[PDB]
Amino acid sequence: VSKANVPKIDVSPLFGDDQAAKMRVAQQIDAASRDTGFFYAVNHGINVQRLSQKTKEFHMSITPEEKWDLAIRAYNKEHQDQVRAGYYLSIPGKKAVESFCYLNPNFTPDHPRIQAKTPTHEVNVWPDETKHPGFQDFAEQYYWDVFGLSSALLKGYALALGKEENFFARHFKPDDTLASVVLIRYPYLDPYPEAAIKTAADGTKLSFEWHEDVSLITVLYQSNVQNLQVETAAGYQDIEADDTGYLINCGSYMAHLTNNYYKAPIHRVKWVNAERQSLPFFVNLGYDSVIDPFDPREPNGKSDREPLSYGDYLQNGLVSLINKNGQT
Ligand SMILES: CC1(C)S[C@@H]2[C@H](NC(=O)CCC[C@H](N)C(=O)O)C(=O)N2[C@H]1C(=O)O
Ligand SMILES: [Fe+3]
(Lines of atoms letter the chains of each structure in order from A and count residues from 1; the text may use other names and numbers.)
(Lines give C-alpha, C1' and ligand atoms only; values in the text may rest on other atoms or scores of the structure.)
(Ligands and ions follow the chains in the order given, each with its own letter.)
Protein backbone atom coordinates (compact mmCIF):
# COMPACT_ATOMS: atom_id res chain seq x y z
CA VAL A 1 0.00 0.00 0.00
CA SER A 2 1.38 3.39 -1.01
CA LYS A 3 1.32 6.48 1.21
CA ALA A 4 -0.65 9.64 0.47
CA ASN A 5 1.11 12.95 -0.08
CA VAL A 6 -0.29 15.02 2.78
CA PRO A 7 1.69 18.26 3.06
CA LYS A 8 2.16 20.19 6.29
CA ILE A 9 0.99 23.79 5.84
CA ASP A 10 2.00 26.48 8.33
CA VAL A 11 -1.36 28.26 8.67
CA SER A 12 -0.14 31.02 11.01
CA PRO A 13 -0.19 33.75 8.29
CA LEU A 14 -3.99 33.38 8.04
CA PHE A 15 -4.28 34.99 11.51
CA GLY A 16 -2.13 37.96 10.45
CA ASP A 17 -2.17 41.00 8.19
CA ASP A 18 0.56 40.04 5.68
CA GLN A 19 -1.59 39.61 2.58
CA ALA A 20 1.14 38.17 0.33
CA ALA A 21 1.98 35.54 2.96
CA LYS A 22 -1.73 34.63 3.08
CA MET A 23 -1.73 34.09 -0.69
CA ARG A 24 1.25 31.75 -0.31
CA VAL A 25 -0.74 29.71 2.21
CA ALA A 26 -3.73 29.82 -0.15
CA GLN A 27 -1.60 28.37 -2.97
CA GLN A 28 -0.63 25.39 -0.82
CA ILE A 29 -4.28 24.84 0.15
CA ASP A 30 -5.24 24.89 -3.52
CA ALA A 31 -2.48 22.43 -4.43
CA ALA A 32 -3.39 20.01 -1.63
CA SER A 33 -7.10 20.28 -2.44
CA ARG A 34 -6.60 19.39 -6.10
CA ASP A 35 -4.26 16.48 -5.25
CA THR A 36 -5.20 13.97 -2.52
CA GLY A 37 -7.54 16.44 -0.81
CA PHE A 38 -5.87 16.33 2.62
CA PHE A 39 -3.34 18.54 4.34
CA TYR A 40 -2.07 18.99 7.87
CA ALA A 41 -2.50 22.43 9.41
CA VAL A 42 0.49 23.19 11.64
CA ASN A 43 1.36 26.15 13.86
CA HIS A 44 -2.34 26.42 14.67
CA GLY A 45 -2.05 27.71 18.25
CA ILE A 46 -4.45 25.21 19.89
CA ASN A 47 -3.32 23.21 22.93
CA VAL A 48 -4.08 19.76 21.53
CA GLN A 49 -2.27 18.05 24.42
CA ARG A 50 -4.83 19.45 26.88
CA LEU A 51 -7.58 18.40 24.45
CA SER A 52 -6.45 14.78 24.34
CA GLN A 53 -6.02 14.54 28.12
CA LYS A 54 -9.42 16.04 29.00
CA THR A 55 -11.15 13.86 26.41
CA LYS A 56 -9.43 10.75 27.78
CA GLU A 57 -10.47 11.48 31.38
CA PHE A 58 -14.09 11.79 30.22
CA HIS A 59 -14.18 8.63 28.09
CA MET A 60 -12.41 6.53 30.73
CA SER A 61 -14.54 7.65 33.71
CA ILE A 62 -18.12 7.88 32.37
CA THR A 63 -20.34 5.03 33.58
CA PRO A 64 -23.17 3.04 31.95
CA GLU A 65 -25.74 5.00 33.97
CA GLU A 66 -24.45 8.34 32.68
CA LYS A 67 -24.34 7.01 29.13
CA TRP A 68 -28.03 6.09 29.21
CA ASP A 69 -28.92 9.50 30.65
CA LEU A 70 -27.02 11.20 27.78
CA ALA A 71 -27.88 8.81 24.94
CA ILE A 72 -29.23 9.98 21.60
CA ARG A 73 -32.64 8.76 20.39
CA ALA A 74 -31.15 5.77 18.57
CA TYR A 75 -30.08 4.27 21.92
CA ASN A 76 -32.76 5.72 24.23
CA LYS A 77 -36.38 6.04 23.10
CA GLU A 78 -37.05 8.66 25.80
CA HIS A 79 -34.76 11.24 24.17
CA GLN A 80 -36.71 11.94 20.99
CA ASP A 81 -35.24 15.47 20.80
CA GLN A 82 -31.61 14.20 20.70
CA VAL A 83 -30.84 13.24 17.09
CA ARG A 84 -27.35 14.80 16.98
CA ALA A 85 -26.16 15.81 20.45
CA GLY A 86 -25.46 13.29 23.20
CA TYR A 87 -23.72 9.96 23.69
CA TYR A 88 -23.37 7.24 21.03
CA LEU A 89 -23.03 4.02 22.98
CA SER A 90 -20.79 1.11 22.20
CA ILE A 91 -22.33 -2.36 22.18
CA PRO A 92 -20.04 -4.84 23.97
CA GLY A 93 -19.15 -7.72 21.68
CA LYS A 94 -20.76 -6.06 18.65
CA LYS A 95 -19.84 -2.35 18.36
CA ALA A 96 -16.49 -1.02 19.52
CA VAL A 97 -16.68 2.73 18.91
CA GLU A 98 -18.43 5.18 21.22
CA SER A 99 -18.56 8.95 21.04
CA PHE A 100 -20.03 12.17 22.43
CA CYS A 101 -21.29 14.86 20.06
CA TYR A 102 -22.07 18.46 20.97
CA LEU A 103 -23.21 21.51 19.06
CA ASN A 104 -23.10 25.29 19.20
CA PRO A 105 -23.11 26.29 22.91
CA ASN A 106 -25.26 29.26 21.88
CA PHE A 107 -28.18 26.89 21.10
CA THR A 108 -30.19 27.53 24.28
CA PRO A 109 -33.94 27.38 25.02
CA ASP A 110 -34.15 31.12 24.28
CA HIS A 111 -32.57 30.71 20.82
CA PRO A 112 -35.01 31.44 17.95
CA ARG A 113 -34.18 28.22 16.07
CA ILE A 114 -34.84 26.15 19.20
CA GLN A 115 -38.13 27.95 19.92
CA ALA A 116 -39.12 27.30 16.28
CA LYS A 117 -38.06 23.63 16.46
CA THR A 118 -36.00 23.93 13.28
CA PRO A 119 -34.42 20.58 12.27
CA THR A 120 -30.73 19.97 13.11
CA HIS A 121 -30.81 22.49 16.01
CA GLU A 122 -30.54 20.95 19.49
CA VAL A 123 -29.58 21.97 23.00
CA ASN A 124 -26.44 20.20 24.20
CA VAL A 125 -26.71 17.65 27.01
CA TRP A 126 -23.87 17.43 29.52
CA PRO A 127 -22.80 15.11 32.34
CA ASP A 128 -23.09 16.10 35.98
CA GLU A 129 -20.49 18.75 36.87
CA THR A 130 -19.66 17.04 40.17
CA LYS A 131 -18.75 13.76 38.45
CA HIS A 132 -16.91 15.44 35.53
CA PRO A 133 -15.59 18.72 36.96
CA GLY A 134 -14.36 21.21 34.39
CA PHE A 135 -15.41 19.10 31.41
CA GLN A 136 -18.26 21.21 30.04
CA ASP A 137 -16.16 24.33 30.59
CA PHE A 138 -13.27 22.83 28.63
CA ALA A 139 -15.52 21.45 25.89
CA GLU A 140 -17.31 24.75 25.26
CA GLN A 141 -14.01 26.67 25.21
CA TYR A 142 -12.51 24.14 22.78
CA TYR A 143 -15.50 24.68 20.49
CA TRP A 144 -14.61 28.36 20.15
CA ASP A 145 -10.87 27.64 19.90
CA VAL A 146 -11.41 25.38 16.89
CA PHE A 147 -14.09 27.73 15.58
CA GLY A 148 -11.37 30.39 15.42
CA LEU A 149 -8.96 28.07 13.60
CA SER A 150 -11.67 27.11 11.10
CA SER A 151 -12.50 30.76 10.40
CA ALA A 152 -8.87 31.37 9.43
CA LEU A 153 -8.79 28.22 7.30
CA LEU A 154 -11.92 29.37 5.42
CA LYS A 155 -10.07 32.57 4.56
CA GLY A 156 -7.37 30.41 2.99
CA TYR A 157 -9.89 28.41 0.95
CA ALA A 158 -11.55 31.61 -0.28
CA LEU A 159 -8.29 33.19 -1.41
CA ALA A 160 -7.25 29.89 -3.00
CA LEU A 161 -10.39 29.95 -5.17
CA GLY A 162 -9.86 33.58 -6.18
CA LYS A 163 -12.52 35.03 -3.85
CA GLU A 164 -12.31 37.71 -1.18
CA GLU A 165 -11.22 36.20 2.09
CA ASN A 166 -14.67 36.38 3.76
CA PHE A 167 -16.50 34.53 0.96
CA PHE A 168 -17.05 31.48 3.18
CA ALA A 169 -16.36 32.92 6.63
CA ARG A 170 -19.17 35.49 6.42
CA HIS A 171 -21.64 32.57 6.65
CA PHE A 172 -19.73 30.90 9.52
CA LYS A 173 -21.12 32.74 12.54
CA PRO A 174 -21.18 32.00 16.30
CA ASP A 175 -24.92 32.72 16.59
CA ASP A 176 -26.16 30.08 14.13
CA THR A 177 -23.40 27.67 13.02
CA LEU A 178 -24.50 24.03 12.84
CA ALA A 179 -20.88 22.91 13.33
CA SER A 180 -20.38 19.98 15.69
CA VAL A 181 -17.62 18.44 17.79
CA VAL A 182 -17.49 14.65 18.12
CA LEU A 183 -15.26 13.06 20.78
CA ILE A 184 -14.70 9.54 19.42
CA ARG A 185 -13.14 6.72 21.43
CA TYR A 186 -11.66 3.80 19.49
CA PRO A 187 -10.90 1.18 22.18
CA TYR A 188 -8.29 -1.48 22.54
CA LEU A 189 -10.18 -4.75 22.96
CA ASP A 190 -8.91 -8.28 23.52
CA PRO A 191 -10.62 -10.21 22.03
CA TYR A 192 -11.82 -7.71 19.41
CA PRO A 193 -15.44 -8.40 18.32
CA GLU A 194 -15.47 -9.63 14.73
CA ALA A 195 -18.86 -7.99 14.19
CA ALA A 196 -17.16 -4.62 14.70
CA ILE A 197 -14.78 -5.28 11.77
CA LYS A 198 -15.89 -4.77 8.18
CA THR A 199 -14.06 -6.19 5.15
CA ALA A 200 -13.55 -3.94 2.14
CA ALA A 201 -13.75 -5.14 -1.45
CA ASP A 202 -9.94 -5.15 -1.60
CA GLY A 203 -9.68 -7.25 1.59
CA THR A 204 -8.68 -4.45 3.98
CA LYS A 205 -10.12 -4.79 7.49
CA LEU A 206 -12.04 -1.61 8.36
CA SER A 207 -13.65 0.14 11.31
CA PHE A 208 -15.63 2.55 9.08
CA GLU A 209 -16.39 2.21 5.38
CA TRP A 210 -15.76 4.69 2.57
CA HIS A 211 -17.65 7.97 2.72
CA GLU A 212 -17.59 11.64 1.90
CA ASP A 213 -17.79 14.09 4.78
CA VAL A 214 -21.07 15.92 5.34
CA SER A 215 -19.46 19.32 5.93
CA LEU A 216 -17.99 22.34 4.25
CA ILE A 217 -14.59 21.38 5.62
CA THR A 218 -13.54 18.97 8.37
CA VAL A 219 -10.94 19.89 10.99
CA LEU A 220 -9.71 16.68 12.62
CA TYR A 221 -7.40 15.88 15.52
CA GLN A 222 -6.39 12.24 16.01
CA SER A 223 -4.09 10.25 18.25
CA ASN A 224 -0.76 9.16 16.80
CA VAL A 225 -2.11 5.88 15.41
CA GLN A 226 -2.22 5.42 11.65
CA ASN A 227 -5.74 4.55 10.49
CA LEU A 228 -7.00 6.79 7.67
CA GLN A 229 -6.92 5.96 3.97
CA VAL A 230 -7.83 8.16 1.01
CA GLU A 231 -9.13 6.84 -2.28
CA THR A 232 -7.23 7.76 -5.43
CA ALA A 233 -7.62 6.51 -8.98
CA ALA A 234 -4.81 4.03 -8.28
CA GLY A 235 -6.41 2.74 -5.07
CA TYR A 236 -6.44 3.62 -1.40
CA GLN A 237 -3.41 5.33 0.12
CA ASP A 238 -2.43 5.53 3.78
CA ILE A 239 -2.54 8.91 5.52
CA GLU A 240 0.26 9.08 8.08
CA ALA A 241 -0.63 10.14 11.60
CA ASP A 242 0.54 13.35 13.29
CA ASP A 243 -0.81 14.15 16.75
CA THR A 244 0.42 17.76 16.77
CA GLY A 245 -1.35 18.96 13.61
CA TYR A 246 -4.93 19.14 12.40
CA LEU A 247 -5.91 17.05 9.38
CA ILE A 248 -8.03 19.12 6.97
CA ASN A 249 -10.29 17.99 4.12
CA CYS A 250 -13.28 19.28 2.17
CA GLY A 251 -16.81 17.96 2.58
CA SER A 252 -19.40 17.47 -0.12
CA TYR A 253 -20.83 20.96 0.31
CA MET A 254 -17.51 22.36 -0.97
CA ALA A 255 -17.65 19.97 -3.93
CA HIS A 256 -21.15 21.22 -4.70
CA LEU A 257 -20.12 24.90 -4.43
CA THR A 258 -17.10 24.56 -6.72
CA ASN A 259 -18.65 22.20 -9.29
CA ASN A 260 -16.28 19.49 -8.07
CA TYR A 261 -13.16 21.62 -8.56
CA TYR A 262 -12.34 20.83 -4.92
CA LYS A 263 -13.66 17.30 -4.57
CA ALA A 264 -14.84 15.81 -1.30
CA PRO A 265 -12.17 13.10 -0.87
CA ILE A 266 -13.46 9.58 -0.28
CA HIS A 267 -11.76 8.07 2.76
CA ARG A 268 -12.12 5.13 5.12
CA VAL A 269 -10.85 4.04 8.52
CA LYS A 270 -8.69 0.94 8.77
CA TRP A 271 -9.23 -1.40 11.68
CA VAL A 272 -6.42 -1.09 14.23
CA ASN A 273 -6.55 -2.70 17.66
CA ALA A 274 -5.28 0.24 19.69
CA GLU A 275 -6.68 2.74 22.18
CA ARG A 276 -6.93 6.03 20.28
CA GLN A 277 -8.92 9.23 19.80
CA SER A 278 -10.56 10.79 16.74
CA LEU A 279 -11.87 14.30 17.39
CA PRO A 280 -13.45 15.88 14.31
CA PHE A 281 -14.86 19.37 14.14
CA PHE A 282 -17.32 19.51 11.25
CA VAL A 283 -17.49 23.03 9.82
CA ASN A 284 -21.14 23.68 8.94
CA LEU A 285 -22.77 27.00 8.05
CA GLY A 286 -26.18 28.32 9.16
CA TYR A 287 -29.52 26.70 8.42
CA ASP A 288 -30.41 29.35 5.81
CA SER A 289 -26.88 29.90 4.45
CA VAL A 290 -26.77 29.76 0.64
CA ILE A 291 -23.63 30.15 -1.48
CA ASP A 292 -24.12 30.55 -5.22
CA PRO A 293 -22.25 27.70 -6.97
CA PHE A 294 -19.42 28.73 -9.27
CA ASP A 295 -16.82 27.01 -11.43
CA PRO A 296 -13.22 28.26 -11.03
CA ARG A 297 -12.36 26.56 -14.33
CA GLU A 298 -14.59 28.77 -16.48
CA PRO A 299 -13.63 32.41 -17.17
CA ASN A 300 -17.20 33.50 -16.38
CA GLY A 301 -17.04 31.30 -13.28
CA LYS A 302 -20.58 30.10 -14.01
CA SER A 303 -22.07 26.68 -13.30
CA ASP A 304 -25.41 24.95 -13.87
CA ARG A 305 -25.74 23.64 -10.30
CA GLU A 306 -28.69 24.84 -8.26
CA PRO A 307 -28.06 26.77 -5.03
CA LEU A 308 -28.59 24.46 -2.05
CA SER A 309 -29.40 25.85 1.38
CA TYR A 310 -27.09 24.47 4.03
CA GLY A 311 -29.80 23.28 6.41
CA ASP A 312 -31.41 21.05 3.78
CA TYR A 313 -28.02 19.71 2.70
CA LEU A 314 -27.11 18.89 6.30
CA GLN A 315 -30.40 17.20 7.18
CA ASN A 316 -30.31 15.07 4.03
CA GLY A 317 -26.61 14.28 4.43
CA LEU A 318 -26.72 13.13 8.05
CA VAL A 319 -29.51 10.64 7.36
CA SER A 320 -27.84 9.35 4.20
CA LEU A 321 -24.52 8.69 5.96
CA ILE A 322 -26.27 6.76 8.75
CA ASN A 323 -28.22 4.67 6.24
CA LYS A 324 -25.14 3.88 4.13
CA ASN A 325 -22.45 3.29 6.78
CA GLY A 326 -24.70 2.53 9.76
CA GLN A 327 -25.54 4.00 13.13
CA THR A 328 -22.35 5.18 14.86
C1 LIG B 1 -13.45 9.58 9.84
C2 LIG B 1 -14.23 10.45 10.82
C3 LIG B 1 -13.36 11.60 11.33
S4 LIG B 1 -15.72 11.12 9.98
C5 LIG B 1 -16.59 9.56 10.26
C6 LIG B 1 -18.03 9.56 10.84
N7 LIG B 1 -18.80 10.79 10.77
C8 LIG B 1 -20.10 10.83 11.10
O9 LIG B 1 -20.74 9.82 11.40
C10 LIG B 1 -20.73 12.20 11.11
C11 LIG B 1 -21.29 12.58 12.47
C12 LIG B 1 -21.71 14.04 12.55
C13 LIG B 1 -22.41 14.45 13.87
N14 LIG B 1 -23.07 13.34 14.59
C15 LIG B 1 -23.39 15.59 13.56
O16 LIG B 1 -24.53 15.64 14.00
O17 LIG B 1 -22.87 16.48 12.77
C18 LIG B 1 -17.34 9.27 12.18
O19 LIG B 1 -17.68 9.19 13.35
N20 LIG B 1 -16.11 9.10 11.57
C21 LIG B 1 -14.81 9.60 12.01
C22 LIG B 1 -13.86 8.48 12.43
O23 LIG B 1 -14.34 7.31 12.12
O24 LIG B 1 -12.79 8.66 12.98
FE1 LIG C 1 -14.86 11.33 7.31
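Chain A is numbered as in Swiss-Prot, which gives 4-331 for the residues shown.
Structure method, as recorded: X-ray crystallography, 2.0 Å.
Keep in mind that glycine also has a Cβ here, set from the backbone N, Cα and C atoms.
Under the heading isopenicillin N binding site, Swiss-Prot lists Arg87, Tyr91, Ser183, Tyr189, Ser281. Here Swiss-Prot flags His214, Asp216, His270 as Fe(2+) binding site. Per Swiss-Prot, 2-oxoglutarate binding site is recorded for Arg279. Annotated domain 'Fe2OG dioxygenase' per Swiss-Prot: 176-288, in sequence order. According to Swiss-Prot, the experimentally introduced change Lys98 to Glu is described as follows: Strongly reduced the catalytic activity. Swiss-Prot gives this note for the published mutagenesis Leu223 to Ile or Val: Strongly reduced the catalytic activity. A mutagenesis experiment is reported in Swiss-Prot for this position, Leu231 to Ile or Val, and the note states: Strongly reduced the catalytic activity. The annotation that Swiss-Prot gives for the mutagenesis experiment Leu231 to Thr reads: Abolishes the catalytic activity. Swiss-Prot lists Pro283 to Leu among its mutagenesis entries, and the accompanying note reads: Abolishes the catalytic activity.
Positions of Swiss-Prot features highlighted on the structure.
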residue : record                       : Cβ neighbours (10 Å)
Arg87   : isopenicillin N binding site : 19
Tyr91   : isopenicillin N binding site : 22
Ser183  : isopenicillin N binding site : 23
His214  : Fe(2+) binding site          : 16
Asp216  : Fe(2+) binding site          : 24
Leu223  : mutagenesis position         : 22
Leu231  : mutagenesis position         : 24
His270  : Fe(2+) binding site          : 24
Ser281  : isopenicillin N binding site : 22
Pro283  : mutagenesis position         : 23
Residues near the residue listed as '2-oxoglutarate binding site' in space but at least six apart in sequence (CB under 8 A): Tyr189, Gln225, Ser226, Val228, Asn230
Candidate recorded positions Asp216, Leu223, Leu231, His270, pick with smallest Cα gap to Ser281 (isopenicillin N binding site): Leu223
Which same-chain residues, if any, lie at least 6 apart from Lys98 (mutagenesis position) yet have Cβ under 8 Å of it: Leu92, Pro196, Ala198, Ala199
Binding residues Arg87, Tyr91, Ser183, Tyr189, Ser281 (isopenicillin N) - maximum C-alpha distance in whole Å: 19
Recorded positions close to ligand 1 - of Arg87, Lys98, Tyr189, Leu223, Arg279, only those whose C-beta is under 6 Å away: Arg87, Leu223
Collapsed DSSP category at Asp216 (Fe(2+) binding site): coil
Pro283 (mutagenesis position) and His270 (Fe(2+) binding site), distance between Cα atoms, whole Å: 14
Rounded inter-Cα distance in Å - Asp216 (Fe(2+) binding site), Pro283 (mutagenesis position): 11
Cα-Cα distance linking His214 (Fe(2+) binding site) and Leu223 (mutagenesis position), given in Å to the nearest integer: 15
Candidates near ligand 2 among the recorded positions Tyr91, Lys98, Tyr189, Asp216, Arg279, judged by a Cβ under 6 angstroms: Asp216
Minimum Cα separation from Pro283 (mutagenesis position), reported as the residue among binding-site residues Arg87, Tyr91, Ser183, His214 that achieves it: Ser183
Alpha-carbon distance [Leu231 (mutagenesis position); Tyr91 (isopenicillin N binding site)] in Å: 21
Cβ within 8 Å of the mean position of the Cβ atoms of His214, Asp216, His270: remaining residues of the chain near Fe(2+): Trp213, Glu215, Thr221, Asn252, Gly254, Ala267, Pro268, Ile269, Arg271
Euclidean distance between Cα atoms of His214 (Fe(2+) binding site) and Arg87 (isopenicillin N binding site), Å: 19
